[PDB]
Amino acid sequence: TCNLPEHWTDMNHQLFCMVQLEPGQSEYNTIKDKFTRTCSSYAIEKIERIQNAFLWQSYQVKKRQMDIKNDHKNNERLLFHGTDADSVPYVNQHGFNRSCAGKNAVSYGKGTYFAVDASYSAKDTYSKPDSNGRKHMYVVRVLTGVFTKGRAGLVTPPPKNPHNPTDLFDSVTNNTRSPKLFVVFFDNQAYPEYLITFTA
Amino acid sequence: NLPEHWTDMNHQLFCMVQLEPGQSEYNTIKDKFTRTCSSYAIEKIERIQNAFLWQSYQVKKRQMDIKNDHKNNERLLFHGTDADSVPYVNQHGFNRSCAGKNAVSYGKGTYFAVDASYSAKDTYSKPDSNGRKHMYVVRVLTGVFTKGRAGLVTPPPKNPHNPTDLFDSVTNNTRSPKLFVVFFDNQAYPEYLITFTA
Ligand SMILES: NC(=O)c1ccc(I)c([N+](=O)[O-])c1
């Protein structure tokens, strides 16, 4: 699938690959710094770039649509998502699925949740340590677009005007002034870009 | 890249286009509907021109055609809905998070019927206060399918030792499918809206 970004490595005609990043090169350093800004006490085992051509293609289609609809290109944020080891193969291949969100982690709506700070996704309740103590967190491109405060029980973002109920916000947050989380409610509004495997 | 049979929308992104009973386009839909719904009468048939939904759906179709190594992945199916959901569906498609539970559930997704008679039941195409019932004709990427189960949140894996390689959809019966369930956004494009009455 097309418009692959220039920093991906050649995939030998594969449509999906996980590429372990070389420590000390610019790309690895950039992601490490984002994580260590709030997670300096954790130890990074490796960082992998997710090269999922089909997921990227569908995400970029949604990004172009949101850029057109909102009349600007300020629609993407880089956020974090902690998950358990058993969900990692699914996310790598299929992205994030609101139908899989826990349960008790839905306080601002029934969508997929993304943290501004890696430290929040680093909680064991999200990046559940596996049998060997390894924890997993994604660095995610998220199409947050135009957002509003969320609330429990939402299944889609609220409309921007209750008298035009189909023109929706793009995401919801806990606090519009100083957001710490964003929730998106549609597939392919979030692209898992890097996987960080780390320990306490 | 919008289809050439669509009306020129003057850079608008969404339009409903009323079809004329003369046309082959109208007649094929009427015939597909009447094959199992001879007791009902069509008020109108509208072509749904939704640029963004079409783009995302066509991307998914190309991906599924590549993955399955054939082009037998799409079926034209029916979906009855209440009038209050029509504005949302026209704009945003079918949302599994909004779907009612089916009387026989083969999974938690959006349901599409082979026969218009199924979608024509008042349980799905609920009559509005003016007696109007609403049924979509939908391009659905059914792909490779298996018999569903009520607990499904996505289609099951084809192979339990490769849990991420999924069937594309599920059905009530693989020998004689009458319903298909899909579990992802942009796997179904609402192409026509039939408004009909008893
Ligand atoms: N999976 C996560 O990183 C995650 C789950 C729930 C929440 I409420 C948050 N959060 O950043 O607020 C993150």
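Quick note: numbers on chain B are straight from Swiss-Prot, i.e. 481-678, in order.
Even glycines carry a Cβ here, placed using N, Cα and C.
Annotation comment: Swiss-Prot describes B:482-678 as domain 'PARP catalytic', evidence class sequence analysis.
According to Swiss-Prot, the mutagenesis experiment B:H559 to Y carries this note: Abolishes catalytic activity. Counting every protein chain shown, 23 other Cβ atoms lie within 10 Å of the Cβ of B:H559 (mutagenesis position).
Under mutagenesis, Swiss-Prot gives B:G560 to A with this note: Slightly reduces catalytic activity. Abolishes activity; when associated with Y-559 and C-604. There are 21 other Cβ atoms within 10 Å of the Cβ belonging to B:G560 (mutagenesis position). Secondary structure at B:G560 (mutagenesis position), taken from DSSP and collapsed to helix, strand or coil, is strand.
A coil conformation is recorded for B:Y604 (mutagenesis position) in the three-state DSSP classification, outside any helix or strand. Among the mutagenesis entries in Swiss-Prot is B:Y604 to C, noted as: Reduces catalytic activity 20-fold. Abolishes activity; when associated with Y-559 and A-560.
The distance from the Cα of B:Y604 (mutagenesis position) to the Cα of B:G560 (mutagenesis position) comes to 5 Å. All chains included, 20 other C-beta atoms sit within 10 angstroms of the C-beta of B:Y604 (mutagenesis position).
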